[PDB]
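Engineer: Got a structure for you, written out below as structure tokens; questions coming shortly.
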Amino acid sequence: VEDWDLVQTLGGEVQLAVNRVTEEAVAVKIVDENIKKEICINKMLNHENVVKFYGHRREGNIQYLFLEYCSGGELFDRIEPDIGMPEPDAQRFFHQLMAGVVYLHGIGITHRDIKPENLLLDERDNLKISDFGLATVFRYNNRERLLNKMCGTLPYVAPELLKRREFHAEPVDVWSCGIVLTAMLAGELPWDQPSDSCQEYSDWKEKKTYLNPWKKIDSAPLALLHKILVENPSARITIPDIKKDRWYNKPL
Ligand SMILES: c1ccc2c(-c3cnc4cnc(-c5cn[nH]c5)cn34)c[nH]c2c1
């Protein structure tokens, strides 16, 4: 209830804010129904690996979202093109990515748009999941509801979403996570989209892993990926299973 400076715009606009009395820094979203849902979902969320939502003020027609500030920037910038990043660094971001994702699912919320751009790093380099503008509720009162709407980024998106009227929410999220894993370890994205028309996707389906980006990826990491980027969302590895994966538990 005290003045905030509005020092700079981080990323509708997002501008970093610092308190005059305390000097605490906050990320404030400036928005000039989707907004209402975003706030509604944020109220729900409390986790170390999910961005913290402080509050909202309705001013004029402008909506204010008070969110945790990540000095780290986005994970997107920690990947060198065509190289990615050290395997130890990737595993840790992935462990954190899984933690944030697991929490949302128990909570019954799916992000629906997981990408490096949406994964933020704090001062300690800890991963945070950012932006619930596309997020939705997939479990209420212990009953699941199938999703039929299409949203996300095409490279990150699951194959089922493209070819099916209705799909499970959780499996779509795991696929996006796997793709993020691929980028961290390869520095490049496998296909423009997960389609038979796309040549790169077909090769992966054919198992031609002697080609980029698979060639860059180590065999242990790759084995996990084979399990994650499985076209049948029903046969796709689950998060509990990811934890049991050998690479996932490999000391690096
Ligand atoms: C450098 C440093 C911080 C950020 C951010 C940033 C830092 N903290 C937040 C919090 N929320 C957002 C955000 C929320 N919705 N859309 C973006 C972006 N942040 C985005 N891009 C950056 C580049």
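Throughout, chain A uses Swiss-Prot numbering, with the displayed residues spanning 6-16, 21-41, 50-269 in order.
Method reported for this entry: X-ray crystallography, 2.7 Å.
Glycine residues also receive a Cβ, built from the backbone N, Cα and C atoms like all the rest.
So Swiss-Prot lists these for the protein:
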- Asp130: active site, proton acceptor (ACT_SITE)
- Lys38 to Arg: Abolishes kinase activity (MUTAGEN)
- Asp130 to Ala: Abolishes kinase activity (MUTAGEN)
- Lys132 to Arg: Strong reduction of chromatin-associated CHK1 ubiquitination (MUTAGEN)
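I'm curious about the neighbourhood of these features; can you describe it?
Structural biologist: Taking a C-beta cut-off of under 8 Å and a sequence gap of six or more, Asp130 (mutagenesis position) has these contacts in its own chain: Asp148, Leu151, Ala152, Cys168, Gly169, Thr170, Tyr173, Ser193.
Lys38 (mutagenesis position) falls within a strand when secondary structure is assigned with DSSP. Here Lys38 (mutagenesis position) comes close to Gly21, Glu22, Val23, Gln80, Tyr81, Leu82, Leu84: these same-chain residues lie at least six apart in sequence, with C-beta atoms under 8 angstroms from its C-beta.
Sequence-distant contacts (6 or more apart, same chain, Cβ under 8 Å) of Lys132 (mutagenesis position) comprise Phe93, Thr170, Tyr173, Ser193, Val197. DSSP gives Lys132 (mutagenesis position) a coil state; it is part of no helix or strand.
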Engineer: Just need one number: Cα of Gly16 to Cα of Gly21, in Å, whole number, across 4 unmodelled residues.
Structural biologist: 9
Engineer: Please report, as a whole number of Å, how far the Cα of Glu50 is from the Cα of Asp41, with 8 residues unmodelled between the two.
Structural biologist: 13
